[PDB]
Amino acid sequence: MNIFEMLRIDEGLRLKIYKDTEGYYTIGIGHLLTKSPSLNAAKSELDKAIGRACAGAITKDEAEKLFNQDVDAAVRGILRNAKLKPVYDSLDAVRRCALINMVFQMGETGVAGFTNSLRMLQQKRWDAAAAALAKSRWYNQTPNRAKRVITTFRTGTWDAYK
Ligand SMILES: [Cl-]
Ligand SMILES: [Cl-]
Ligand SMILES: [Cl-]
């Protein structure tokens, strides 16, 4: 299993503009277009991201290209972040993927906000980290996905995804 396969499971794949769990316009494999209520605005962001007139739809290849860009951006955002980097550096390969998953979903700043959980991960207190992560809007809004990531952090294996 790898980060791509993992996020592909959590986010799905849709070739036509859709609303994510918070009602924002997204497309592809979890690629947020805009927070704005306007379908037009969405459509304009899409055209601008792809570089052509998509009329609200993209191809598979296009979806994948955006996904490669988003994953890379998330890894680089972690490595540049003073709060995240040291965590990431302290973790084993499976758990690094769990950290990347959260950044992809909520962004760096959001993740950097889980101060206590970050500190526990770093100290390798897995069960305490799991509990801290669970006490969040994140967990209450998207529980099944949250659980899958938290379990990965707890165990360091891919069972939650197999
Ligand atoms: Cl926390
Ligand atoms: Cl809570
Ligand atoms: Cl969920």
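Method reported for this entry: X-ray crystallography, 2.0 Å.
Any Cβ shown, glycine's included, is placed from N, Cα and C.
A helical conformation is recorded for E11 (mutagenesis position) in the three-state DSSP classification. Looking at Swiss-Prot, you'll find the mutagenesis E11 to N noted as follows: Loss of 84% of enzymatic activity.
In sequence order, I29, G30 make up the list of same-chain residues 6 or more apart from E11 (mutagenesis position) whose Cβ falls under 8 Å from its Cβ. The feature active site, proton donor/acceptor is assigned by Swiss-Prot to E11 (among others).
Cβ neighbour count for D20 (mutagenesis position) (all protein chains, 10 Å cutoff from its Cβ): 15. Look at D20 (mutagenesis position): DSSP puts it in coil. What Swiss-Prot notes for the published mutagenesis of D20 to E or Q is this: Loss of 99% of enzymatic activity.
Record note (Swiss-Prot), mutagenesis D20 to A, N, S or T: Complete loss of enzymatic activity. The unchanged residue is displayed.
According to Swiss-Prot, the mutagenesis experiment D20 to C carries the following note: Nearly no effet on specific enzymatic activity.
Per Swiss-Prot, active site, proton donor/acceptor is recorded for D20 (among others).
According to Swiss-Prot, the mutagenesis experiment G30 to A carries this note: Almost complete loss of enzymatic activity. Around the Cβ of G30 (mutagenesis position), the number of neighbouring Cβ atoms within 10 Å comes to 20.
The annotation that Swiss-Prot gives for the mutagenesis experiment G30 to F reads: Almost complete loss of enzymatic activity. The enzyme is destabilized by 1.5 kcal/mol. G30 (mutagenesis position) carries neither a helix nor a strand DSSP state and counts as coil.
Secondary structure at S117 (mutagenesis position), taken from DSSP and collapsed to helix, strand or coil, is helix. A 10 Å cutoff on Cβ-Cβ distances gives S117 (mutagenesis position) a total of 23 other Cβ atoms nearby, all chains included. Annotation of the mutagenesis experiment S117 to V in Swiss-Prot: 50-fold decrease in enzymatic activity.
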From the Cα of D20 (mutagenesis position) across to the Cα of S117 (mutagenesis position), what is the distance in angstrom?
26
Given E11, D20, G30, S117 as the mutagenesis positions, which ones have a Cβ positioned under 6 Å from some atom of ligand 1?
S117
